[PDB]
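To keep things clear, I will list the structure first and then write my remarks on it.
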Amino acid sequence: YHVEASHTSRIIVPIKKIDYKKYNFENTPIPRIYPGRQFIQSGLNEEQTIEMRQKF
Amino acid sequence: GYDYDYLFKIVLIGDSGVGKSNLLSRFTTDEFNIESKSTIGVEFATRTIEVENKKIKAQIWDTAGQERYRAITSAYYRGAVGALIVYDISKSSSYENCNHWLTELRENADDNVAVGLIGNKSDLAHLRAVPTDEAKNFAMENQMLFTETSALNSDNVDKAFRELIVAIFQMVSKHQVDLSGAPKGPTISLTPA
């Protein structure tokens, strides 16, 4: 795709859907990329942390 | 019984519901008029420890004003040579009031008073809502001693309290000297006639 200067170009790239049967994002806490740190609760009930985890 | 050389007044002050009533049971003696927390404003405790070969009596006043004790709690800091600010590391509301309590002490309590900081219920790491780093950083600015205490992690509050007493005694003690062949025989009068 030749994109000239200061001109947006919409790209279409298809994706196969991810299937929940073999990923289990529901219970997979977000990685701590610098572990060995004091644990502090951000504060989020189950219904919100599950949402944020799925989105991430 | 009245052998203690010095009598220091200490106030165990903190937010309501923090758990002071369970806290002092370790480094205090549990007899005499128990309770009376709401009768006037306070409950009383005593401890005896020797520092530099000198007995010291420490009286702990765990005041708590709910809605009625506005001027009385203020009057109860008349001569407190020590204070023992307490907060719980479960809810940041208790920590947020520490500056307010310290302001009340340094405004109303005895001049140049030594004050410490205690973090109670540290065993409950499930709902920890305040880090030790921030606690120490806040302690540094106001030259306060800081530690964390719990039922399982006992015997640390005792050391902290003894260390606070030692800090007080090295600052409100005037140095003294240990003040403890006389003639014998029949004298003769020599005053003039």
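The residue numbers of chain B are those assigned by Swiss-Prot, with the residues present covering 7-186, 197-209 sequentially.
Determination method: electron microscopy, 3.7 Å.
Note that Cβ sites are derived from N, Cα and C of the backbone, with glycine treated the same way.
Taken from Swiss-Prot, the feature GTP binding site applies to B:20-27, B:68-72, B:126-129. In the three-state DSSP scheme, B:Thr69 (GTP binding site) is classed as coil.
One entry in Swiss-Prot concerns the mutagenesis experiment B:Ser27 to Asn. Its note says: Binds preferentially GDP. Sequence-distant neighbours of B:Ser27 (mutagenesis position) (same chain, 6+ apart, CB under 8 A from its CB) are B:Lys43, B:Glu49, B:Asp68.
Swiss-Prot documents B:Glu49 to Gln as a published mutagenesis change and attaches the note Cold sensitive. DSSP assigns B:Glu49 (mutagenesis position) to coil in the three-state reduction, placing it in neither a helix nor a strand.
Swiss-Prot documents B:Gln72 to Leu as a published mutagenesis change and attaches the note Reduces GTPase activity. B:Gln72 (mutagenesis position) has a Cβ environment of 10 other Cβ atoms inside 10 Å.
Its Cβ taken as reference, B:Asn126 (mutagenesis position) is surrounded by 23 other Cβ atoms within 10 Å in the chains shown. Quoted from Swiss-Prot, the note on the mutagenesis of B:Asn126 to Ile is: Blocks nucleotide binding.
As a published mutagenesis entry, B:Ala141 to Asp appears in Swiss-Prot alongside the note: Loss of function at 37 degrees Celsius. Around B:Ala141 (mutagenesis position), the C-beta neighbours below 8 angstroms that are at least 6 residues distant in the chain are B:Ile95, B:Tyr101, B:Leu123, B:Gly125, B:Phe152, B:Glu154.
B:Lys26 (GTP binding site) and B:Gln72 (mutagenesis position) have their C-alpha atoms 14 Å apart, to the nearest angstrom. Long-range C-beta contacts of B:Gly23 (GTP binding site), restricted to its own chain and to partners at least six residues apart, with a cutoff below 8 Å, are absent.
With respect to their backbone Cα atoms, B:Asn126 (mutagenesis position) and B:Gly20 (GTP binding site) stand 11 Å from each other.
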